[PDB]
Amino acid sequence: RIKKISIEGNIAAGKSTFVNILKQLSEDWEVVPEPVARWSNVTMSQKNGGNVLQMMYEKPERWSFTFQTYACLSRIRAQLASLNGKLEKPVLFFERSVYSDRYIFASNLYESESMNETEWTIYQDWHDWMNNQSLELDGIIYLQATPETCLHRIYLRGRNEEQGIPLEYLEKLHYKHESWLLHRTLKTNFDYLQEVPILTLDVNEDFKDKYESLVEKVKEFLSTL
Amino acid sequence: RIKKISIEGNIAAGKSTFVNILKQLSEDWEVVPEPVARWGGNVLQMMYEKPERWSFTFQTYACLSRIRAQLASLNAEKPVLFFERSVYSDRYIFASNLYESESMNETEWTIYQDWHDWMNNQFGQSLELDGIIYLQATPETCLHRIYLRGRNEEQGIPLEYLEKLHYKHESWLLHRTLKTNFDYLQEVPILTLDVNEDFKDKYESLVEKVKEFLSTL
Ligand SMILES: O=c1ccn([C@@H]2O[C@H](COP(=O)(O)OP(=O)(O)O)[C@@H](O)[C@H]2O)c(=O)[nH]1
Ligand SMILES: O=c1ccn([C@@H]2O[C@H](COP(=O)(O)OP(=O)(O)O)[C@@H](O)[C@H]2O)c(=O)[nH]1
Ligand SMILES: Nc1ncnc2c1ncn2[C@H]1C[C@H](O)[C@@H](CO)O1
Ligand SMILES: Nc1ncnc2c1ncn2[C@H]1C[C@H](O)[C@@H](CO)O1
């Protein structure tokens, strides 16, 4: 019986670092990266995904729908094989969810006009459908940082394509993160999700070698599920 | 147990007509129309407006809309389910062509073929065919039946597009040259009927043949 936690948050808040911290604290703990993050920097999968990322960055109003499609189906399959292959008290740690795909990223491209009524309408259906047709999660852990901490972090990361991402986007993605995971205001069609329990974690301070409290906070919340 | 038979055919080759014609003949005989037929209506219209913009998006909605429709009907004594085209049609006819005519790029094309390879590796689950019936018509023929059908946005279909498509049908369903990542398919028997002659009020010969074919599977 595998528990299922999603680790969520804005660009450069510290998810993969956190995910690769818990990684070696237990062998009942496994981690599934987010596919997009491997296409992000530096095989047929990587080829395509990196092709798709650059195009979405260069002309989002043309490539948002295809990007969202490939990136969600990639997380989906990446997530399926981690039931297969590995894991007494097993937890799987997901690096973002198919819900972030949709209520954070996909949603923001509609409202910014990068996907049109048809595009976004056809995405909501596929999504609803592809997901109803094993990965529903036991909990969500929210690593909350500011747009500014987020903005500084991507600069410390130094990714080519990401240096141009401006504070105003991050500022939109923070708001949706907030409405979903803290005031629990955002409303959806995965109903269980309205009451999956969530833990919010302040990672504005650097925790790269001072993380015991955050982890005790994780261990405690696992205990409550 | 429900036998699954796809009616393949170029545009307006007779497909919708023969399949309904069939629909009345037997208790044991039902049909799943092509969802693009009823069209989807914007995505199809955007498809005719600017195909190098919408080809990828349509193909995905088109094909998944057919998988849903077919599954739905996947739930008589000697059951036979007839489909109107199929997910091989969607990939080796249409997406293939559309990649071939640069309305999709390699990324697009690779990303489609992977998603089709996967959307249907969980879903051969009675969408896998028992036979194919190829309504072979000449392109010339199909071009008149499009004026026959007298359909708005379908009026300007060239002469040459319809050519592209039949050469692809014939390589797939008559010469059997064409190769795919469903090894089963190359097994599967095909039946090949000529439909240039009208048949609305003269189909017994046709249906007789259908009947021999089903009888041997
Ligand atoms: O406590 C931390 C967490 C991370 N980072 C740095 O911020 C950048 C982005 O973090 P990460 O890739 O883990 O963020 P994610 O997008 O996965 O949330 C990397 O250079 C990290 O080393 C940091 O300076 N202090
Ligand atoms: O023997 C026939 C077969 C078809 N049609 C007509 O050809 C047009 C297109 O037929 P259908 O929708 O069956 O073509 P499909 O696209 O479904 O192959 C319609 O007006 C049919 O009435 C016809 O006149 N004689
Ligand atoms: N669904 C998605 N998942 C992950 N990233 C997304 C997604 N949509 C857009 N992006 C943008 C954020 C970064 O610029 C870049 C790398 O994450 O892609
Ligand atoms: N998968 C598909 N199924 C049926 N039609 C397709 C498909 N892809 C493109 N087309 C084009 C042909 C017609 O002009 C128009 C209506 O059939 O759509």
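Throughout, chain B uses Swiss-Prot numbering, with the displayed residues spanning 20-58, 78-113, 119-260 in order.
Method reported for this entry: X-ray crystallography, 1.8 Å.
Keep in mind that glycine also has a Cβ here, set from the backbone N, Cα and C atoms.
Sequence annotations record features per position, and here Swiss-Prot assigns active site, proton acceptor to B:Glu127 based on sequence analysis. Residues or ranges marked as ATP binding site by Swiss-Prot: B:28-36, B:188-192, B:240-242. Taken from Swiss-Prot, the feature substrate binding site applies to B:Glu53, B:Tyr86, B:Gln97, B:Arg128, B:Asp133, B:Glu197. Under its mutagenesis annotations, Swiss-Prot gives B:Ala100 to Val the following note: Strongly increased catalytic efficiency towards deoxycytidine; when associated with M-104 and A-133. One mutagenesis experiment catalogued in Swiss-Prot, B:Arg104 to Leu, is accompanied by this note: Strongly increased catalytic efficiency towards deoxythymidine; when associated with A-133. One mutagenesis experiment named in Swiss-Prot is B:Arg104 to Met, and its note says Strongly increased catalytic efficiency towards deoxycytidine; when associated with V-100 and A-133. Quoted from Swiss-Prot, the note on mutagenesis experiment B:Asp133 to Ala is: Strongly increased catalytic efficiency towards deoxycytidine; when associated with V-100 and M-104. Strongly increased catalytic efficiency towards deoxythymidine; when associated with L-104.
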Given a gap of 5 unmodelled residues from B:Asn113 to B:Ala119, what is the distance between their Cα atoms, rounded to a whole number of Å?
12
Would you mind working out the Cα-to-Cα span from B:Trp58 to B:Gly78? 19 residues missing in between, answer in Å, no decimals.
5
Among B:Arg104, B:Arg188 [recorded positions], residue with fewest other Cβ within 10 Å:
B:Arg188
Contacting recorded positions, sequence order - B:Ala100, B:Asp133, B:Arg188, B:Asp241 vs ligand 4, Cβ under 6 Å:
B:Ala100, B:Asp133
Return only the integer: C-alpha distance in Å from B:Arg104 (mutagenesis position) to B:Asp241 (ATP binding site).
28
Distance between B:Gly28 (ATP binding site) and B:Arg128 (substrate binding site) at the Cα atoms, whole Å?
7
Taking only the Cα atoms, work out how far B:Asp241 (ATP binding site) lies from B:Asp133 (mutagenesis position), in Å, as a whole number.
26
Of B:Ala31, B:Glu53, B:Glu127, B:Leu191, B:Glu197, i.e. the recorded positions, those within 10 Å of B:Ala100 (mutagenesis position) when Cα atoms are compared:
B:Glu53
Starting from the Cα of B:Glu53 (substrate binding site), work out which of the recorded positions (B:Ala31, B:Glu127, B:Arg188, B:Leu191) are within 10 Å.
B:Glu127
